[PDB]
Amino acid sequence: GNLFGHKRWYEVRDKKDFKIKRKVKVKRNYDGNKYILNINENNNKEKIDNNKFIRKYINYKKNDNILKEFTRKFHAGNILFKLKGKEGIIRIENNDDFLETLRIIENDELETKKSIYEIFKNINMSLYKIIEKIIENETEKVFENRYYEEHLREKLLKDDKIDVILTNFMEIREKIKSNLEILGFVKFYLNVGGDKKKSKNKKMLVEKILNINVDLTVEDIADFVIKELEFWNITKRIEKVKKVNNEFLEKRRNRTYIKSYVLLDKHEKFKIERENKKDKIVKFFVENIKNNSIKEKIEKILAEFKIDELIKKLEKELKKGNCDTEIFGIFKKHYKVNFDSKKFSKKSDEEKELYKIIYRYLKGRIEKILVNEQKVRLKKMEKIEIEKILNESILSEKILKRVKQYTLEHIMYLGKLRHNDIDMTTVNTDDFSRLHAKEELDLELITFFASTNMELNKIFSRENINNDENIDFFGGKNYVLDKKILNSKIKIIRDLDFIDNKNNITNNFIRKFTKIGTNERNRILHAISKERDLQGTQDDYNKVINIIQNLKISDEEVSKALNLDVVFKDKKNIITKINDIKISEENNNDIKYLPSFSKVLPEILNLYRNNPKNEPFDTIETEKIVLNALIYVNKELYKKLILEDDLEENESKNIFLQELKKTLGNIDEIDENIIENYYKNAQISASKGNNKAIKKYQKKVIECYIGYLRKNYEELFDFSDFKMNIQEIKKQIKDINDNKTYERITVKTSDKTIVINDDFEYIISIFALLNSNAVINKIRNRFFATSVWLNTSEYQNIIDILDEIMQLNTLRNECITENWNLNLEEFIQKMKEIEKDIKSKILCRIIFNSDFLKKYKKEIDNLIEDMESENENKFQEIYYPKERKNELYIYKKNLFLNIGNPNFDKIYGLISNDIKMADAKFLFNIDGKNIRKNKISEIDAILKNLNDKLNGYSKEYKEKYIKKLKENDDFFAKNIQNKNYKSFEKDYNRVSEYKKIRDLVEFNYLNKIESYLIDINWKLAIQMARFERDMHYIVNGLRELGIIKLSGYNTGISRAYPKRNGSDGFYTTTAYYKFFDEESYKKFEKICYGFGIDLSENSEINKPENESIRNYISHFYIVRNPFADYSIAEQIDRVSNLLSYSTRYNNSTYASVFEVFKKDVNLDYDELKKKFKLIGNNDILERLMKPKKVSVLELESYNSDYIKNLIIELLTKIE
RNA sequence: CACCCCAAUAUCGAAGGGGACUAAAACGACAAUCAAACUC
C-alpha cells in the first residue's frame, strides 16, 4: 500500500457531523528547511503533527478493523442477493428472512419462482457465513500476510460450502436457463442492482450469472468476494509493529520512524550527515576500484555471508507453502547466527559500508524470489529457482557493479550540485524536481542543435577537397557550399542572408548565426548562468528578416479554397456564421491545455459517418473531396470556438469554454479556472505512473466539445443532398476560371503577429525553419511540457512561433501538390519546371523540383511496366488514367512528399518490389469497392461492441465466452451480425486483405519507415547527450572531492573530456575543464575506466570519424545514411554498452527503441527485461517482438507479419 | 537483470516506506483487446 499516495488510510473526522469518520490521503511537503506533513485533499490541506501521525500509522497498521467492518457493510441477506425482510429487523441469520413474501403487471401463475427465492437465500446466507467463519479464524492466519488477498482466496476456494453454492446458482440457472423467460428476468432482479451505488465488480458477476451461454466456475465467485471485500475497504493487512517494552523505548521507536518516513530523504540525509563520513568511503572506493583491490574484498565478505546454508535455509520454508515475508526472517535469522553479535568487530567505516551494501543488496534478492513466488503461483512467471538467484559467482559480479554505482552516484550528486551551483547547505527536493524539468528540456534542445547541424551539413560543406567530415557549426571558418544542395535550401538560405549573391557565403552567417548559436549551445551545456549575454549580438533588423520569412510562407485564404466551396455552396450560410464568430487573440491560456485538433478530428469524422442521414460516398474523389473540406473547416472551427470571447448580454447560449468548465466541475460551483488544474493534475498523475492520465482527461474535453458541436453546429454534418459526381468535378471546373466571378467563400484565416524578443527565440525560430516538421514537433511539445510543469511563461512565444512555422509548413503542402500541381503530364511538367529553372501557382513550385519529378515518374514507370507478354490493367486508376498510361500521372502524395531524402532509395527497398504484386480491388471488385463503403467499419463497429462488452473481465473468462461465441452459432447471432462467427471471420480477413494491399500502393510504408528512422535516431541522440552531461558530473564530482585537480576553464569548449589529438597540452586544450598535469588526466581516465568509460583513443567514442558511436548517432546518420557500414542493431548495441557504466540505464536503449514499434508489433515486455545483445548471434532474439493482435479475439492484424518483418529487415540490414 | 534513497544499523518486524528529484513510461504536426434499514 502507500502513505503519501492514492490509498486513503489516514482518518480525519467529518466537519458536518463529527461522529462520521471520513478518510483522507496525506502527504509530505517541504516547508523550507524541513519536511512537514500536510493532509492532501482538495478540501483539506491542514498540517499534521508528526507525533499524532506516526502513531496513527502504527495504529492503522495493526488494527483489526476487518470483523467489525465486514459485518458493518454486510449482513446475511444483504451480502449479495439483497433478499431481505425480517419485519423491522435490520440484519440477521438465519432469521428473520421475511420468507414467502408506468405499468404494473401481475400474473398467475409462477409458483416456481417462490422456490427459487428460497434458493437465493440459501445462496446468500451460505456465503455470508463462509466469510464470517474465515474472518473468524483467529490471528488471523490470512490477513497477516503481505499478499493477504491471495491467501484469503485460496482459503475461500478450498474445501468449502461454496461448491454447493455453485450448485445452487446452477440450479437457479437451469430453471432460468430454459423454462421461464420470466425466471431470468426475476433471477437477475433480486440483485441490488441498479440505482444507488454499486461496484462494477458486482455487475460482472451478475452478468456471468444471468448468462448460461457461459459456464460459471467456483473461481469466478471467490474472485468476486475478495474484490467486493477490497472494493469497500473492509479487508486490510494486519501487521504488528516492532515490540517495545516501556514508554521510553516506545518513544525512541516512534522517533526513528518519523525520521525514516517523514523527515529525511536523499537530500536531507546529505545535509545533516555526517562530519565528512561519506566522502571518505567514496574516496576509499574509487581507489580500490582502480587498484582492483576490491573484488576479493567483496568476494571474501560474501563468504562471511555463508550463502549455501542460506539457500538451504530458505528452501525449507518455501515448501512450508506460505510464499511470504517469513523469508526475510529466515534471512534475518541466518545473519544473526553467522555474523556478530557486536564484538566482531570494531572496523573501519569504509569497511562497514561494504557490509551494509552487501547486506541490503542480498535483502534485495530476498525480495526478488518473493516477488517471483507470487509471480509464479498466479499464471506463469514461472517456476524460477532460488539456486541461481544466489549464485555466489553471479552475486560477486552483481555486487561489484552495485558498489561502483554507489560510488558513482555520490560523485555525480556532488558534481550535479557543483556544475549547477546549487548550495550544498540548502539542497532540497523541491529544487531538484524543477531541475529535472529543464534537464529534460536541455537534452531535447541539444539534440535539436544536433539535427540542425545535420541539416546544415547537407547545405554546407568544407571548401577543401580533403575533408568530408562533419562541420560543427556551433561550438566551432571558410565554408563553401555543398555540392549536393537541394536548391529548396538556397531560397531559405539566401533569404536569411547566410548566402551572398552567386551563392558565396555571407558575412552575417559567421557572426550572427554561428556565434549566437554557439554561445546559446554553451549556456545550455555549461549551466550558464548569466546575463545572456550578448548585449548583444542580434538586432530587430536581423530578427525582422526572420519574421518576414515566416510571414511569407503562408498561402492566402483566398488561395486555400481548393477545398471546393462547391461542397459548401448549399450551405453557404454556415460559413458566414463561422467567420461571424468573434474571438480575441489574447490567447486566453485555456487553449494551451486542450487537445490538438488532431485528437479531436476522428470524432468529428466519426460523427458525420455515424450520423444516420448522410448518403453513401461515390468513388473518390468525392469522399476525399468532401471530408477534406469538412476537416479543415472543423479544424478552424475548433479554434474559433475556443477563442470566442464572451457573448453579448442577450444571448441564451453558452460559449464553449464555459460549458466545458461547467461540465468538469460540480454544479453551482462553476466559478473556477478548472481547465488548467485538470491538465496540471492529469500531468502529475502521468508522472507518478498513470499513462492513461492524459488520454482520460483528453477524451472528456473531446466528449464535451463533440456535444457542443452537435448542439450548435448540427447542419455542418447534415447533408440530405449530395451527388457522387462528376457533377461536382464539373462544378469545381465550371466554377473555376469564372475569373470575372472572382469571389469564393473563404474561412477567416486569422492574422499573423510573429515577434522575437531574445537571441534565444531567434536561433530557435531559425532552427525551426531549417528542419523537418517531425523534429520541430518534438521540441515544441517539450517547450510545452516544461512550461506547464515549472509554471512559467518564458517559452510561450517560441511555442506560438514553432506552432506557426508548422501550420504554415503543412498548409503550403496542401496548396502546392493538389493545386499548383500535379501537372499530370509529367514529361511535360519536367520541361515546365525546368523553364522555371503570397501565391499558390506561382512560386511555391520552388518545392517542385525537376530531378524529383523525373525520379517520381521513373519509379512509377517501374511499377507499371509489364514483364513479357504479361501485362496489367492492375494499377489502373491508382497510378494512371483511364486514360492512359503515361498521358497522365495520378498524384500519390505519399510517394511525392519527402523523397528528400538520401535515404529514400535505400529506404524504398523492401517496399519497392512488394508494391508490384498487389491486385487493385479498389477499384477491382464491386466487392472491393463494397468493402470500403459498408464494411471496413462494419467490423470496427463489431469489434468495438465486443471490446466494450468484454472489458474488465478476466482473461480466463474472456477466453471461454469467446469460445462459446465461436462454438454456438445461435449465441453468436445477436452480436454483431452475419452469424455465425465463421461468416464474420471471413469478412474480417476480407477487410484485412483490402488494407494489406492499400498500404503498399500509396506507400504508407515510407511514412512508417521514415518515422522509425527519426525517432530511433532521436532517442539514441538524447542518450549520447545524457552521456556528455554525465561527464561534466563526473569531472565536477571527482574534483569536488579532492581526487582530481583542475587549474582552469577553457570556456567555449562544449565537451568535458579531451582528445589525445594533442599533441601536448591537449588535456588543458581539448576540454572545457583544464587538467594540471598528465597525472590529473591520467588519473581521470583511469577512474573513468573503472566505471566502464573508456577515454583512451580509440575507444568507441574517439575512433577517428563516424567510427565512434558518439559521432555516428549525434550526427544523425540513421536518418541521412541508413544501412551504410553498420546495422542499426549493431549501433543500438554499441550505445547500450557505452551507457553500461551506470546500472540505472540498463536496457534503457533497447526499451527506448522497441517502443518506436509498440504500435505495430506485440512487444514481449518480459523478454525485454532480460539481458541480451541483438547484434551478435541472438538470431532468435526477436522474440523481442511478436505479431500484433486485435479483436480480443486477438485476430491477426491486416499487416502483422509484413510490418513485423519489415522492421526486422530494417534493424539488421547491413549492406 | 530496473536504478537511487530512507535507522539507533554491519545487524536489529524495514516483514515498512519515498522517488517529476532516475531511467523507462507519459506527453508529441499530418497522422485502436485490454454504513445500514427505507427510496429505484
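In order, the residues displayed for chain A correspond to 2-102, 175-549, 553-913, 1006-1383 in Swiss-Prot numbering, which applies throughout.
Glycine residues also receive a Cβ, built from the backbone N, Cα and C atoms like all the rest.
Going by Swiss-Prot, these are the annotated features:
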type: ACT_SITE; residues: A:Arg438; note: active site, for pre-crRNA processing
type: ACT_SITE; residues: A:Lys441; note: active site, for pre-crRNA processing
type: BINDING; residues: A:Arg219, A:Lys441, A:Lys489, A:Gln759, A:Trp865; note: crRNA binding site
type: MUTAGEN; residues: A:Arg597 to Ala; note: No longer protects against infection by MS2 phage, loss of ssRNase activity
type: MUTAGEN; residues: A:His602 to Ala; note: No longer protects against infection by MS2 phage, loss of ssRNase activity
type: MUTAGEN; residues: A:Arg1278 to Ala; note: No longer protects against infection by MS2 phage, loss of ssRNase activity, still binds both crRNA and target ssRNA
type: MUTAGEN; residues: A:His1283 to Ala; note: No longer protects against infection by MS2 phage, loss of ssRNase activity
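Location within the structure of each feature annotated in Swiss-Prot.
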{"residue": "A:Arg219", "record": "crRNA binding site", "Cβ contacts under 8 Å, 6 or more apart": "A:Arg310, A:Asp397, A:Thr398"}
{"residue": "A:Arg438", "record": "active site, for pre-crRNA processing", "Cβ contacts under 8 Å, 6 or more apart": "A:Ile462, A:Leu463, A:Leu468"}
{"residue": "A:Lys441", "record": "active site, for pre-crRNA processing", "Cβ contacts under 8 Å, 6 or more apart": "A:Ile462"}
{"residue": "A:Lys489", "record": "crRNA binding site", "Cβ contacts under 8 Å, 6 or more apart": "A:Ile495, A:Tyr1201, A:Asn1204, A:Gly1205"}
{"residue": "A:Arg597", "record": "mutagenesis position", "Cβ contacts under 8 Å, 6 or more apart": "A:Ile519, A:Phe522, A:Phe547, A:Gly548, A:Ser1222"}
{"residue": "A:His602", "record": "mutagenesis position", "Cβ contacts under 8 Å, 6 or more apart": "A:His492, A:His1200, A:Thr1219, A:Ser1222, A:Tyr1240"}
{"residue": "A:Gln759", "record": "crRNA binding site", "Cβ contacts under 8 Å, 6 or more apart": "A:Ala769, A:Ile770, A:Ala861, A:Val864, A:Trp865"}
{"residue": "A:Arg1278", "record": "mutagenesis position", "Cβ contacts under 8 Å, 6 or more apart": "A:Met1192, A:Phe1195, A:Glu1268, A:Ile1269, A:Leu1306"}
{"residue": "A:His1283", "record": "mutagenesis position", "Cβ contacts under 8 Å, 6 or more apart": "A:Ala523, A:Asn526, A:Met527, A:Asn530, A:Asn543, A:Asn1274"}
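The secondary structure of A:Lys489 (crRNA binding site), as reduced to three states from DSSP, is helical. The chain break between A:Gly549 and A:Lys553 spans 3 missing residues, with the CA atoms of the two ends lying 8 Å apart. For A:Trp865 (crRNA binding site), the number of other Cβ atoms no farther than 10 Å from its own Cβ, over all displayed protein chains, is 19. Across the break of 72 residues that separates A:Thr102 from A:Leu175, the C-alpha atoms are 23 angstrom from each other. Chain tracing stops at A:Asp913 and picks up again at A:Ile1006, leaving 92 residues unmodelled; the C-alpha atoms of these two are 20 Å apart.
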